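Structure first, then comments.
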Amino acid sequence: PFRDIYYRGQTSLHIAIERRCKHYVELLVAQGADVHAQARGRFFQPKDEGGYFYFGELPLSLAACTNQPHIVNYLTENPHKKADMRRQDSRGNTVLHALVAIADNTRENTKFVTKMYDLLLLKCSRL
Amino acid sequence: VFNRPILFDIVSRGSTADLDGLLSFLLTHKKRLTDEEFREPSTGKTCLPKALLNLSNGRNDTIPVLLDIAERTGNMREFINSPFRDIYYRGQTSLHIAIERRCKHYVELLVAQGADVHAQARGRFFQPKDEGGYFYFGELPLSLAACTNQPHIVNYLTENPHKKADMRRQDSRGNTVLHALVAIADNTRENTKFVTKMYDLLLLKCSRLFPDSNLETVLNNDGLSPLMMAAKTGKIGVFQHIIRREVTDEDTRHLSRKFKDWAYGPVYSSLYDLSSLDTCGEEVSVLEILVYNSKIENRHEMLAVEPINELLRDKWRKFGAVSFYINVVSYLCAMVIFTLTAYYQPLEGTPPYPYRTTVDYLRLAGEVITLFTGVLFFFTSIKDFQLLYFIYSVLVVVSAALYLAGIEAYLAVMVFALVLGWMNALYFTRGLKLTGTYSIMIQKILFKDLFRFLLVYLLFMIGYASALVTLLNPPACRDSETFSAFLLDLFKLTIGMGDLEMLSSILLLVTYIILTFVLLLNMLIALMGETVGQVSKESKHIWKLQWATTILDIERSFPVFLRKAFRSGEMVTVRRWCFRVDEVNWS
Amino acid sequence: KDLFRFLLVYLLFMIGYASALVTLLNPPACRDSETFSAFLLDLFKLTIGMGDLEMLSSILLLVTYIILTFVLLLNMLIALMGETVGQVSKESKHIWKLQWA
Ligand SMILES: CC(C)C[C@H](NC(=O)c1cc2ccccc2s1)C(=O)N1CCN(C(=O)[C@H](CO)NS(=O)(=O)c2ccc(Cl)cc2Cl)CC1
């Protein structure tokens, strides 16, 4: 975990997913990584509160907001430790509320948000 | 041969057959190919441009015969670089003609044989369209090959193994290819497409040859450089690209302006360089040129460029907004002091210095403060919209001057300064709450209404008075004695509040006064019609441009070199005072 | 909007015009004997509302200055007229929907 205020708890899993490279993310997760990492940092708060990017403060939500369908599939279907979609955050958003925190009126942004948002509910309901 | 026209006709038609054997009499008469017989009296046009002027699908095969003939004549140097002597043309060597015909085939042959590449078409025709010339291209073959969208020739003309022209070579106005390449730039999409394309081509080429300095460093006689010249001439197309100039090649990456600092998933933070947009007053800056210049044509959209709109807003947040509110409140209190000071100004007549009371001292302070701000304004007006401001400074100075002498009946200027002071106050109040549309409406109606009306106003005075004297030798207006002023006031109330006695208190006078009524009414309606259509809802842009004026107006006020500076940047490999901008994209 | 744009000009001219007035008089037309400016205030209240202002004809700067308040007052009303017409927006057909709900 980082110790800054401009960053915090940004475990290696956060970096690996954000680079949009599942190749090392799965390797990192398989070896055993804290999937319930909490990027409780100033940079990670909404644009209104001084942070540039809010994504739910969870790798699962980070993999969700950033439009990473394959990693969210694996990160919840991986045989090793996995994150429950219900896992809340500082504001209790969970992936669904956070996935709406990055939603935008732009056509393309709403396209994957609504797409993946449906993906999560179907996944969560079955489990 | 026997006469010049036949030689010109023969070469123009491209017939080398009859051209053969002419060398016989050239040697026999020892006449040089550049002699007066081969040159026009006025233009001095030589066979070369004449032959090149009639380029027949790139098949003008008469040129090498002349080149071979020139070699035989023993005078080949002057033959190639043949300068015209007109005013409508000048120095238009054969190289200029060859390139302009968009035929590199003969240009390379001409250059290879040796031509004055640094030719200077210093002619009337070649000046900008504003100065009587139809085409300006930098006044150099390299710039001529650049402006005319000739990529292959500019590549060769600078990469040719023989003599080549350095891109830094200046001209009469010191433009060089880059400034000239911006002199032909146009807002049209296609024109900006090759200009920006080839403009980048030149910088990359110049940088590799001369890594010490980028080509934009060289300044024209006016002292602008491309970006400023594009800024001063309102070339949005080129300009909006120059600021966003990013070069991938590492050796030539340094000459970029839109870096890429970092990205956190879908948020990007491009680190724009603005080494020219803000010089802290050390040197002229694009931002100052872009707002404090009236000749600009595209100001509203030019400000919209990324590190310009954000840059102004950044100044607003820190040291642009607080100093604005310190200005409104401090200035408003100054006038209120002037208002109260004037109101309670010492009564009882003859107030040289009647201050012998506690409240009198407070009034004395009010007069002193207004006197101080009156002269303080004077220094900041001479140091440099300041018109009303300048009039305030002298008038308040005039007031205290007469007062200090204890001379009565000269509070007139002091009060008239006050009304101007509050008229001056229109400036600051404009910059907040999207105000100032009042100010724009005032000036547009100011000049118009007065002389449309006063024309009609006095038009009817004499017109109607002269008809009036028919009934009377000057009663209703002036009993006994000949005046027309009382008639003037009569009309002043006829429309303002009516109640005109007229001579009922003969019919033509009744009919004529009807015209002034209907004429006056519709003019007011037309004035009403003019104003409504003139509002334009501010176009949402006048405030933006006018607002930016306030921020920069404040910045030049206090010493910028102090800790009022935009963000700094790294030292080397990317010591440039860069500025940060952050944009989020989900693509 | 209207109130403090006008009342600013309204009191702006009271003192501005009264101070120019005392040049002719130590305080007649507005207040014979004794120094008040309120009667001047009402004088302007009628100058535009219904006219009929006596002024001191009942020196020229006072005539010129009272011309400014007139032209300044008139165009401000025109600008106020200009502001209102552009502000109507025909309700945009949406304010009623939201307000009705
Ligand atoms: C922080 C200040 C040192 C910056 C500087 N000074 C002032 O503003 C003032 C000086 C004083 C002195 C006595 C009473 C009142 C004031 S207000 C400054 O800001 N500038 C310098 C040149 N300028 C001026 O000299 C006038 C400033 O009054 N220009 S103005 O038309 O009257 C004006 C006034 C307020 C605002 Cl919102 C904008 C403007 Cl266009 C303009 C810009």
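We're sticking with Swiss-Prot numbering for chain C, so the shown stretch reads 612-638, 658-688, 696-738, in order.
Cβ atoms here come from the backbone N, Cα and C positions, even for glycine.
What Swiss-Prot says about this one:
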| type | residues | note |
| --- | --- | --- |
| MUTAGEN | C:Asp672 to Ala | Greatly reduces Ca(2+) permeation and channel rectification; when associated with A-682 |
| MUTAGEN | C:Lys675 to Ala | No effect on channel pore properties |
| MUTAGEN | C:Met680 to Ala | Impairs Ca(2+) permeation |
| MUTAGEN | C:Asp682 to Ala | Greatly reduces Ca(2+) permeation and channel rectification; when associated with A-672 |
| BINDING | C:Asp682 | Ca(2+) binding site |
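Taking the Cα atom of each, C:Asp672 (mutagenesis position) and C:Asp682 (mutagenesis position) are about 11 angstrom apart. Cα separation, C:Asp682 (mutagenesis position) to C:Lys675 (mutagenesis position), rounded: 10 Å. Within 10 Å of the C-beta of C:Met680 (mutagenesis position) there are 9 other C-beta atoms, taking all protein chains into account. Counting only same-chain residues six or more apart in sequence, none has a Cβ lying under 8 angstroms from the Cβ of C:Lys675 (mutagenesis position).
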